[PDB]
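*Asks:* Before anything else, here's the structure in question.
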Amino acid sequence: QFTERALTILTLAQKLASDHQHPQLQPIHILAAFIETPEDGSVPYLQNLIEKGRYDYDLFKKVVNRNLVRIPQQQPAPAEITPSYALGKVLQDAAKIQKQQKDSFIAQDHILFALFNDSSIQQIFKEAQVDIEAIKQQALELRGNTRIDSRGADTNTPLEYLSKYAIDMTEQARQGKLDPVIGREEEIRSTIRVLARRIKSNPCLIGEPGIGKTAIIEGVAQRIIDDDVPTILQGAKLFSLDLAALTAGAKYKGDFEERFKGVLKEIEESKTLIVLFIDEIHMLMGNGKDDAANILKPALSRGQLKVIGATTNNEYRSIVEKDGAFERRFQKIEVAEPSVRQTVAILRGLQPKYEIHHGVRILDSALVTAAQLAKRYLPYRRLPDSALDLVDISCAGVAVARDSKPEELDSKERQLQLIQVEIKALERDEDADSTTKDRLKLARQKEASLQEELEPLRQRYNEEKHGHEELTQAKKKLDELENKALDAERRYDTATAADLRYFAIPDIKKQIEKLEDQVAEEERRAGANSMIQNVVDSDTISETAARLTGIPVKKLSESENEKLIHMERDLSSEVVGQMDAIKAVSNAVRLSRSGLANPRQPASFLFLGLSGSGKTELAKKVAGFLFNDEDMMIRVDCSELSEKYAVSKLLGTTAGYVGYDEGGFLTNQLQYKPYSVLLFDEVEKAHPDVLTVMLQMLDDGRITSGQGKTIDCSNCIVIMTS
Amino acid sequence: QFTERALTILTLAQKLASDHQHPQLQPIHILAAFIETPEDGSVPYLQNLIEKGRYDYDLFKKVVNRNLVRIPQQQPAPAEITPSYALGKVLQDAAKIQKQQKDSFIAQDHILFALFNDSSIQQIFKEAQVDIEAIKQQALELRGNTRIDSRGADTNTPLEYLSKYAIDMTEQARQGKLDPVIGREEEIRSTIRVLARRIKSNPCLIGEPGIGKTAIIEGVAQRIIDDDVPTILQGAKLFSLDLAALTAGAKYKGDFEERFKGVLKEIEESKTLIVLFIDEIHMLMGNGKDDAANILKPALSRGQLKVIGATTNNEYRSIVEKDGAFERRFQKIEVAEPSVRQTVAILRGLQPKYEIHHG
Amino acid sequence: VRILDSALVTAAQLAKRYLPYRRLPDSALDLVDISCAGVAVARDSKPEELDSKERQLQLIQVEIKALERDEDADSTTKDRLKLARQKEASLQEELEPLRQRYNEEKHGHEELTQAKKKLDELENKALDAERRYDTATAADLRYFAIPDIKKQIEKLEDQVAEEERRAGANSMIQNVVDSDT
Ligand SMILES: Nc1ncnc2c1ncn2[C@@H]1O[C@H](COP(=O)(O)OP(=O)(O)OP(O)(O)=S)[C@@H](O)[C@H]1O
């Protein structure tokens, strides 16, 4: 037969009769001719009959095909369509042409097997459909043993070919539709080799999200897409995926497995090298496991079936929990996060490429510092984003501050309402040539000019904004000269390697020069940029960071080292007490900023002695130097230190016991409390095993939770005192 | 006095019948039988109101539409006017003449297809058979109350679904409706960024209810409709609906989805830039958690053209706990509630209006 | 990839003793990967010489055509393009043997692997029934098939075409030192 899904392309028969109905129409026509496409029909546009399908290239058969079934006899809504003589037309011809494809039921492209003697509008080779070679032959030529679960594309073999929702690689940034990147390239490449590395080849390690590890895969794909590849790796494709029409199936199972298992089969067949990394099921499965592949691919790894993993380590270890063949098939790649130092060039590179988002210009550097300075201040975040985060945020606040150009606007909010008000009241008053107030009518001189000379400011603040528009907006185009070219070299093009490099190089630098050179100067503010139409981080961050955090204003600056000196030398001024402590303390800060100090671990320091006293300001006043929320510090009681561990600070329940809020206490705090000190009862009385445990963790300024999550920001101090 | 859109795409096809030629002639009806497509609705397409004769959603066999172009005149464009001999303007009275249905007058199928057996001159052919049907394309054209008094393309000119089952969003302001309640502008004025920002632009402010859940967007829309954006709102507009298009209904299943097919393309029709939330969390969330606008939302993150605002908080965290699954790639927060006097002031401002309502 | 492999072997025990928690031989097997990993490392596209030297020769072939058109390039101007074409030719020529050196060796080495592999087919196809006390059905095709393939082997195995570049070959160890892997 044809299929269960035959509705669509099969629906157009009564649609062909749709002029008026029909006592029946005929298998000379149907919307399956057009199928879902308005030219040649899926198959005889592309799918089956595109190249080889004989007649009806685009409008060939379908253009005039409707002549047969148009209009009824008398049909208000009596009837629609029916094959009649065509009823048995494909009946055996639907199930005959299948042979053994590794398939299930009757085929519409199987019904496309033998076509028909004459049912159609066309002359090609016969009275049958299209011309020749299509359907069962074309499909068999063009494919095999694959249609759809119980059904498929309506009338016609089926336009459906690849796995429904794909997320491109090859052609993805083939257009540069994604970005250049730097990152872990070899570090990556290392993997990427090993992505081949045979027998067990995929990475099946990775640390933790957020940073472009995705974006890696692409930069991965890059040299891959650069198609300079290990031949064994040479070809490939992925779409590293999630989800589907999946919830689509109501209450059914593996709606994935539905497309998915066929997707396997999609991928199963040959298609040369095509890489099947999906993404997250690692995170998935678990409980309420869906076994997308998780049972099957492990076997269905089968012949050369290639999927290359991405995830969080503890999340990963969260399957070290599940374990199993999660051992096998599974391999080892870390991740990292770099130094801002490392980071900037990235930060550098495409921020302009980004910038165009805001169509502004960028400042240079301290940004990044200030960003890293910032990075210190919202550190839960990934490194790179942070920029991006601030960046656009900056750019935003900028764009707010700037792109919204709300300088004149607030003026022109007030000053267009300050233009015509005071006008009519300044002309008259009782004392004219007498002296009581002799400035009386001076108040109209620049008043008439208030919004009036804001028109020059409308001019200016647009003028050199178009002096800034010329600056940025010309580039963004002129950007795409060298931009597209680098992607336009795509064939090893000397048409690209000369022409648009010419069209670049003569044009670019000149027009590059022009724009800042078309920024002359300004007397009110710096240079012809009126809004200044650029970005000063410090500024840009200040509020930002504020509107991130809190009153910087000291943090309107960094010296801190002198502050080290002075706040210290002044800790008196805020303490007046045991001074030498301050030193060692501050020395520890010097240490804290030594870093020539052993990187390991924040300072130890004293037990002080007694309580309820400067100890407490002592206890407090610390970040009063530093981070100046001494709200901060965490606490413990030696009392709380039992003779077994529950202790919910850290650890607590980790494996299989009751609750995972257990032990997060500090962590999640520490997580979002990357800087503090702790408290314990004098730290003194603490339970001995704890004392180990505490010092156990207290020692080693690099650790990870008893729940298995990184400990020791180690920058952050504790010193507890007894 | 009305239409010139539905009619403009129905009886106004005389202007499309000749660029300059045949002031009164019907060599070209239905935009002169060259226009648009059979896509959403407009232009030469499958049919005018309802046409079952030829392939649906398609203008002309071989080339799409473009039929009877360049009639037998030179440039007699504004002689006076008339299609179909002298009945062209009267062709705007035939939408109810055969009247399978579209509406009384001013319809694409109304004006042009108003001729039963007549369009301009072929016999009468765009998409149709005889008359009294108004069904084949008509229903498929979302006609049958597809007519409305707001400027639009009736039965041909527009195609509106998500657009039809829908809420104003955008215009709710330019047509005055509610006023400003001043307030958290600066917040929105902050959040104003959150709109234009590259990623995570999705702005849920999960603070106060009522006015204060409401009044925000509103003023936003105000501070939108003022149209002072550097960029986007110029080319951007907005959407919020909860069971607010077609059916909250229980008919069978997938009502959400059912509503979503609009939601699906909903922006991709790419009119302006349409980005906005309808409010609610669980609605944001879905049935328990379900995909409704939800698990599919990433595609819409992939579709961009986002949504915005939230609720009162906690269930934020709740889902944010339940998952930030996108919300991790969401970005926003809010503040909660201001104080007395400045409020009293805005109330001092808000004073007259509903008082004035009472006067 | 051939390697002398001896020390490489001995690397195991070490490498073994280095992360031996993993299953010693098959972990040692892991090395065998890691080896070819380290080789595939060396490999990438190509083995490792030009894909490295792609840093120069090809980026000097970028010098060959990168600057091909800027404002003006004729005789005396700021445009430095052409001069790379004079030199890299001979260099980029050697790529071709260098290319071959693994490739044409791989070409040969293709069969090499294939050779007894297919014997391990064919002599299994000999062994097809040899274990039933079946004999000649095998020997039938197996006649000369041993002393032809193996002869080709014998022929081709002997084939070096090095200057004498490294050993008896062209690029097989590709230049790959175990120790360094
Ligand atoms: N040189 C670079 N140019 C552009 N992007 C870069 C560069 N180096 C790193 N990236 C990353 O590209 C990323 C794009 O978004 P990402 O989400 O981080 O990709 P991803 O983070 O791996 O996906 P997840 O879920 O975030 S892990 C940014 O987060 C950057 O960290």
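Numbers in chain B come straight from Swiss-Prot, and the residues shown are 6-364, in order.
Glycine is treated like the rest: Cβ placed from N, Cα and C.
Below are the features I grabbed from Swiss-Prot:
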- B:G212, B:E213, B:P214, B:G215, B:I216, B:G217, B:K218, B:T219: ATP 1 binding site (BINDING)
- B:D184 to K, W or Y: Impairs prion propagation (MUTAGEN)
- B:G217 to S: Largely reduces ATP hydrolysis. Alters bud morphology and causes septin mislocalization; when associated with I-499 (MUTAGEN)
- B:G217 to V: Completely abolishes ATP hydrolysis (MUTAGEN)
- B:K218 to T: Abolishes substrate binding. Unable to confer thermotolerance. Reduces ATP hydrolysis by 98%; when associated with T-315. Completely abolishes ATPase activity; when associated with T-620 (MUTAGEN)
- B:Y257 to A: Reduces thermotolerance 10-fold (MUTAGEN)
- B:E285 to Q: In HSP104(TRAP); completely abolishes ATP hydrolysis, but does not affect nucleotide binding, thus keeping HSP104 in an ATP-bound state; when associated with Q-687 (MUTAGEN)
- B:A315 to T: Reduces ATP hydrolysis by 98%; when associated with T-218 (MUTAGEN)
- B:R334 to M: Reduces ATPase activity by 80%. Impairs oligomerization (MUTAGEN)
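What's the neighbourhood like for each of these?
*Replies:* Taking Cβ-Cβ distances under 8 Å and a sequence gap of 6 or more within the same chain, the neighbours of B:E213 (ATP 1 binding site) are B:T317, B:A341, B:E342.
Around the Cβ of B:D184 (mutagenesis position), the number of neighbouring Cβ atoms within 10 Å comes to 14.
Taking the Cβ of B:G217 (mutagenesis position) as reference, residues of its chain lying under 8 Å away and at least six apart in sequence are, in sequence order, B:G188, B:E342. Under the three-state DSSP scheme, B:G217 (mutagenesis position) falls in the coil class.
For B:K218 (mutagenesis position), applying a Cβ distance below 8 Å and a minimum sequence separation of six or more within one chain yields B:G212, B:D284, B:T316, B:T317.
For the recorded site, B:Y257 (mutagenesis position), the DSSP three-state label reads coil. In this view, B:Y257 (mutagenesis position) is surrounded by 8 other Cβ atoms within 10 Å of its Cβ, with every protein chain counted.
Reduced to three states, the DSSP call for B:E285 (mutagenesis position) is coil. Listed in sequence order, B:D247, B:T316 are the same-chain residues at least 6 apart in sequence whose CB falls under 8 Å from the CB of B:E285 (mutagenesis position).
Following the DSSP three-state reduction, the secondary structure of B:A315 (mutagenesis position) is coil.
Around B:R334 (mutagenesis position), the same-chain residues six or more apart in sequence whose CB sits under 8 Å from its CB are B:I204, B:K205, B:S306, listed in sequence order.
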*Asks:* If one measures from the C-alpha of B:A315 (mutagenesis position) to the C-alpha of B:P214 (ATP 1 binding site), what distance in angstrom results, rounded to a whole number?
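*Replies:* Approximately 10 Å lies between the Cα of B:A315 (mutagenesis position) and that of B:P214 (ATP 1 binding site).
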*Asks:* What is the separation, in Å, between the Cα atoms of B:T219 (ATP 1 binding site) and B:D184 (mutagenesis position)?
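*Replies:* About 12 Å separate the Cα atoms of these two residues.
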*Asks:* Determine, for the ATP 1 site, the additional residues of the same chain whose CB lies within 8 Å of the mean position of the CB atoms of B:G212, B:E213, B:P214, B:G215, B:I216, B:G217, B:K218, B:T219; present them in sequence order.
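*Replies:* Counting only non-site residues, the set is B:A220, B:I221.
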*Asks:* Sequence gap of 6 or more, C-beta under 8 Å: which same-chain residues meet both conditions with respect to B:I216 (ATP 1 binding site)?
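*Replies:* Within the chain, B:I216 (ATP 1 binding site) has Cβ neighbours under 8 Å at B:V186.
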*Asks:* When the number of other CB atoms within 10 A of each residue's CB is tallied over all shown chains, which of the binding-site residues B:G212, B:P214, B:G215 has the maximum?
*Replies:* B:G212
*Asks:* Can you tell me how many other Cβ atoms are located within 10 Å of the Cβ belonging to B:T219 (ATP 1 binding site)?
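*Replies:* So the number of other Cβ atoms within 10 Å of B:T219 (ATP 1 binding site) is 15.
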*Asks:* To the nearest Å, how far is the Cα of B:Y257 (mutagenesis position) from the Cα of B:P214 (ATP 1 binding site)?
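*Replies:* Distance between the two Cα atoms comes out at 32 Å.
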